[PDB]
Amino acid sequence: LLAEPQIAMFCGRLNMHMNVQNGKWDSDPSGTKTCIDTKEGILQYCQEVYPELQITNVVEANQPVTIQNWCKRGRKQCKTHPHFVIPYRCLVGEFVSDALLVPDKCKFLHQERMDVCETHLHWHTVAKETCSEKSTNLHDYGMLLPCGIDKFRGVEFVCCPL
């Protein structure tokens, strides 16, 4: 969901966050906060930047975005080269899994491993690998059953014809 709460980082520039009202990337309120290394720190920035929301978890978005107007410290020189970055989604309150679009001719699948607690990458790879086994393409996917910070017990996905 391209306009939901989320943050985007580019080291050397101020963090961006999604403006849910207009869909645009807004720079850091303080004019000082830059890129973060830990998922836990990303959760903390989510919480700081969306004070009216209860941020309970985070997850990688599935596709990178392009952002060109990164600000330097103190919010000026807010132009640089276009930069590809995968935003982190700031997940709100009780977990609701993504409603995936399933084009005609494609197939919705889901797998749950209630005995494991796994990464976004792992589930992405499970999804992709499943589709590939039948000569189809992974089209859209989402996490299921959070069990930790950016850790989940399952994946929902859509496989489409090549």
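Chain A residue numbers are taken from Swiss-Prot; in order, the displayed residues are 28-189.
The deposited model was determined using X-ray crystallography, 1.4 Å.
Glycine is treated like the rest: Cβ placed from N, Cα and C.
Pulled from Swiss-Prot:
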type	residues	note
DOMAIN	28-189	domain 'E1'
BINDING	96-110	heparin binding site
MUTAGEN	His110 to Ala	Loss of the copper binding site in the GFLD subdomain; when associated with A-108
MUTAGEN	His147 to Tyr	Greatly reduced copper-mediated low-density lipoprotein oxidation
MUTAGEN	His147 to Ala	Loss of a copper binding site; when associated with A-151
BINDING	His147, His151, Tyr168	Cu(2+) 1 binding site
MUTAGEN	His151 to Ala	Loss of a copper binding site; when associated with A-147
MUTAGEN	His151 to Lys	Greatly reduced copper-mediated low-density lipoprotein oxidation
BINDING	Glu183, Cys186, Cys187	Zn(2+) 1 binding site
Name the residues of the same chain, 6+ apart in sequence, whose Cβ is under 8 Å from the Cβ of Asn96 (heparin binding site)? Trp52, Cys105, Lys106, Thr107
I need the CA-to-CA distance for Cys98 (heparin binding site) versus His110 (mutagenesis position), whole Å please. 12
Under a three-state reading of DSSP, tell me whether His151 (mutagenesis position) is helix, strand or coil. helix
Hey, how far is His151 (mutagenesis position) from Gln104 (heparin binding site), Cα to Cα, in Å? 37
Neighbours of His147, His151, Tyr168 excl. site residues, C-beta within 8 Å of centre, Cu(2+) 1: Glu87, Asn89, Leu148, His149, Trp150, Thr152, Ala154, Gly169, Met170, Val182
Excluding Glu183, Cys186, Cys187, please set out which residues of the same chain place their CB within 8 Å of the center of the CB atoms of the Zn(2+) 1 site, keeping sequence order. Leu127, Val129, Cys133, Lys134, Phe135, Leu136, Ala154, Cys158, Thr163, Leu165, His166, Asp167, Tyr168, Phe184, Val185
Return only the integer: C-alpha distance in Å from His108 (heparin binding site) to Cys186 (Zn(2+) 1 binding site). 34
One should report the C-alpha separation between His147 (mutagenesis position) and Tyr168 (Cu(2+) 1 binding site), rounded to whole angstrom, as 10
10 Å Cβ neighbour count around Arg102 (heparin binding site)? 14
